[PDB]
Amino acid sequence: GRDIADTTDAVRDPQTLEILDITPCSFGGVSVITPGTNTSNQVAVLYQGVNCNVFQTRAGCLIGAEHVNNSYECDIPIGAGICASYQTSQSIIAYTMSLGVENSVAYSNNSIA
Amino acid sequence: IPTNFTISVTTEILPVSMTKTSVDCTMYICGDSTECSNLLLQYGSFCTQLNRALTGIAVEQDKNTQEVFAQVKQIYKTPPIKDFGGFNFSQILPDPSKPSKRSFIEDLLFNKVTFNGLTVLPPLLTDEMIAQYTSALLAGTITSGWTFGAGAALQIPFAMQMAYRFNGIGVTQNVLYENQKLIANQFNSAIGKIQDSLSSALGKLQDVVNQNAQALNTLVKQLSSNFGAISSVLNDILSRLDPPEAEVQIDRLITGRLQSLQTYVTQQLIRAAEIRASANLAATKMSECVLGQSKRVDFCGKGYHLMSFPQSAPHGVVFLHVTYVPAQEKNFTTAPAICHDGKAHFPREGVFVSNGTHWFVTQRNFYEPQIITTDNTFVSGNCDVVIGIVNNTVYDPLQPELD
Amino acid sequence: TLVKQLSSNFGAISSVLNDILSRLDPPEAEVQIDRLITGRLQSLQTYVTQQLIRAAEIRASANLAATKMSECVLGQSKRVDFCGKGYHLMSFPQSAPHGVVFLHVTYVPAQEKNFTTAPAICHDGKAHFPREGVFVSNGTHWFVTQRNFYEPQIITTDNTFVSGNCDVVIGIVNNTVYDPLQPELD
Ligand SMILES: *[C@@H]1O[C@H](CO)[C@@H](O)[C@H](O)[C@H]1NC(C)=O
Ligand SMILES: *[C@@H]1O[C@H](CO)[C@@H](O)[C@H](O)[C@H]1NC(C)=O
Ligand SMILES: *[C@@H]1O[C@H](CO)[C@@H](O)[C@H](O)[C@H]1NC(C)=O
Ligand SMILES: *[C@@H]1O[C@H](CO)[C@@H](O)[C@H](O)[C@H]1NC(C)=O
Ligand SMILES: *[C@@H]1O[C@H](CO)[C@@H](O)[C@H](O)[C@H]1NC(C)=O
Ligand SMILES: *[C@@H]1O[C@H](CO)[C@@H](O)[C@H](O)[C@H]1NC(C)=O
Ligand SMILES: *[C@@H]1O[C@H](CO)[C@@H](O)[C@H](O)[C@H]1NC(C)=O
Ligand SMILES: *[C@@H]1O[C@H](CO)[C@@H](O)[C@H](O)[C@H]1NC(C)=O
């Protein structure tokens, strides 16, 4: 078997003649998030593109931070709208990125400011 | 002098980002071979150099999208009332019905556009966040005019904002306040026509995706080349031959693959430079044309500029420039100044015209004939010096009340 | 990185020319000399290409900075967000090591107030439109103010200009227009 990329992907077993698909196994990279050696030593390690306190993200697999329902401006980016920061004793936390603060203008037919 | 006008809307597409990629040099060059990695250790630091270049490209690509859209620091909300003095913004405003907070034009645009050591990193900003930015900018433009571009937003009725906008190009407010329904109908019809036109175009956004795919495919295909060696597969070279002789083949393979990787990274960096330039231009357009009227000719669309509504597209931004264009003109006879009592009377703001039997003064862009008066004109110079002068009487408002 | 590139053997015997020259005879010397030369040449080519691209980007930034110095400093700029944030008044250049620093002096409104406005005024069956200001009402009277800074004035025939009729417009209200000629009739 082959793909458009000219690499073997499908192999038929000669012994009993069924079809087997070959997929590359567990390939990615490691990344470490730190808040600076001048303040603390705790770090959080992120494996990207790998399906695994373990929190699952759309950017991979992140270990060392816990999810929070709260929202903050981004400090240390991760990917796919996820960010981390040291400030909460103090542990690394991952929060969904938030954009600005909600505000609604009072627009009427005959009102000006 | 023009006597009628039509409103038209034209699109503009500017790419702002390209796919962020990274490559594991050891996996690409040598695969899972043990001796190949040992032999590859001779060169050194090439992998670090390549990875640094790729990472710099990726962070620049993220920063471009961060810069182009994040202009406001306050998320705005569209008011529930949909009355805008006859203007129909249903097509471009966000639709809560759809599962994703994307408007009709965004949805139509998105549909229209269509593993050996290589990885693709996801963007920092998801599509929902970009759509939220776009909706906030659209609402800020609609409700607050240009005020929210500088400081706290200030609400203002849409009709008055349009009257202000004509006042920028050099036409009085009466031309709007007396022809509001016509303008609303023309704008809605133009929006609908553009919506139909986009249904069947593009080509700038499809370029970057195709180029990236072609480059990656070419690299993967180049994986299998022999590069002057006897066999492409490393496993055959290791098993079949004597270890002393296999080193020459391994060296040929690694040299060729390294050169191909260098070519790929140079091409990517060259293209990223151009993408950065285009993103800078798009950011400038976003800042100037949208957050306020633009006096620059043709910078924000052919014809006089009124406003523009940004829209989101895959790896890019699609604009909607609104322009004013004079429709129909009539021949007229003009004079520089009128001599009344030996003194010239130069017009204050308009240009003097003649029906063929009398004389009138009117604004340049729109034919609005007005009777001559001392209020509309000032006095300077003498009758002799002027190159061309016509004889006519100047009406004075003070004389009638002398009873 | 360019300097560190020296210590790589590139597949030859050693990364130093002196050791190769003394240990081997001229007939066998070239086998390592060319191996070293190819690698060093490749390193130089990579360095020069990187420098070429970085110089191009720096030149783009320098052109942008020259444009900003020409436009913001030597005259007021009407472009939005080109010269600082907000309305722009003036800017002062300052120097820095391999860079330039600007101080845009901007203008931003602070305190806004609720108001009720009408597009035009129908005084005696003839529409009235403000020349520069906008009609604003306190709830008991009507005023005209310049759009940016609040400063009420009474409507006068020298503030508005008559045009059209009372039927065509959409937004319209009734109010008397002060006539400066009337007291002059005494
Ligand atoms: C990881 O694998 C599990 C196993 O079925 C699956 O349920 C889950 O959706 C996977 N997650 C990702 C992000 O692929
Ligand atoms: C303005 O719109 C409101 C909608 O609630 C309507 O009740 C009112 O009559 C309108 N006034 C004018 C002057 O258009
Ligand atoms: C301008 O063109 C429109 C197009 O139908 C027309 O309805 C309108 O009457 C024209 N303007 C004048 C002043 O005739
Ligand atoms: C705006 O246009 C849409 C598109 O047909 C229409 O469904 C809607 O009723 C229009 N809104 C108004 C207020 O006419
Ligand atoms: C305009 O051109 C005609 C052509 O001969 C000439 O007679 C007339 O004097 C010109 N008028 C001016 C004001 O130049
Ligand atoms: C305008 O009037 C003066 C005074 O009567 C006269 O001399 C002059 O010729 C007139 N202009 C023309 C173009 O005839
Ligand atoms: C402005 O005043 C009107 C009536 O005086 C009021 O209905 C409206 O709520 C006020 N605006 C705000 C933002 O409170
Ligand atoms: C203004 O006065 C006219 C004259 O009678 C009247 O018809 C109109 O309704 C008035 N407008 C108001 C009260 O808003």
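Just so it is clear, chain A uses Swiss-Prot numbers, and the residues here are 566-617, 641-676, 689-713, in order.
Per the header of the entry, the method used was electron microscopy, 3.7 Å.
Note that Cβ sites are derived from N, Cα and C of the backbone, with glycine treated the same way.
Listed in sequence order, A:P600, A:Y660, A:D663, A:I664, A:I692, A:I693, A:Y695 are the same-chain residues at least 6 apart in sequence whose CB falls under 8 Å from the CB of A:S673 (mutagenesis position). According to Swiss-Prot, the mutagenesis experiment A:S673 to A carries this note: No effect on O-glycosylation by host GALNT1.
One mutagenesis experiment catalogued in Swiss-Prot, A:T676 to A, is accompanied by this note: Partial loss of O-glycosylation by host GALNT1. A:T676 (mutagenesis position) falls outside any helix or strand according to DSSP and counts as coil.
Under natural variants, Swiss-Prot gives A:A570 to D with this note: In strain: Alpha/B.1.1.7. In sequence order, the list of same-chain residues 6 or more apart from A:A570 (variant position) whose Cβ falls under 8 Å from its Cβ is empty.
Sequence-distant contacts of A:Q613 (variant position), defined as residues of its own chain at least six apart whose C-beta falls under 8 angstroms from its C-beta, comprise A:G593, A:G594, A:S596, A:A647, A:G648, A:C649, A:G667. Under natural variants, Swiss-Prot gives A:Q613 to H with this note: In strain: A23.1.
In three-state terms derived from DSSP, A:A653 (variant position) belongs to neither a helical nor a strand segment and is classed as coil. Around A:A653 (variant position), a 10 Å sphere centred on its CB holds 24 further CB atoms from the protein chains shown. In Swiss-Prot, a natural variant is listed as A:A653 to V, annotated with the note In strain: 19B/501Y.
Under 8 Å, Cβ to Cβ, and six or more positions away along its own chain, A:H655 (variant position) finds A:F643, A:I693, A:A694, A:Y695. Annotation of the natural variant A:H655 to Y in Swiss-Prot: In strain: Gamma/P.1, 19B/501T, 19B/501Y, Omicron/BA.1, Omicron/BA.2, Omicron/BA.2.12.1, Omicron/BA.2.75, Omicron/BA.4, Omicron/BA.5, Omicron/BQ.1.1, Omicron/XBB.1.5, Omicron/EG.5.1; the original residue is retained in the structure shown.
Taking all protein chains in view, 15 other C-beta atoms sit within 10 angstroms of the C-beta of A:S704 (variant position). Quoted from Swiss-Prot, the note on natural variant A:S704 to L is: In strain: Omicron/BA.2.12.1.
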For A:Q613 (variant position): DSSP state (helix, strand, coil):
strand
Could you check the recorded positions A:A653, A:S673, A:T676 and tell me which sit with their Cβ under 8 Å of a chain B Cβ?
none
Starting from the Cβ of A:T676 (mutagenesis position), draw a 10 Å sphere and report how many other Cβ atoms land inside it.
9
Measuring Cα to Cα, how far is A:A653 (variant position) from A:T676 (mutagenesis position) in Å?
11
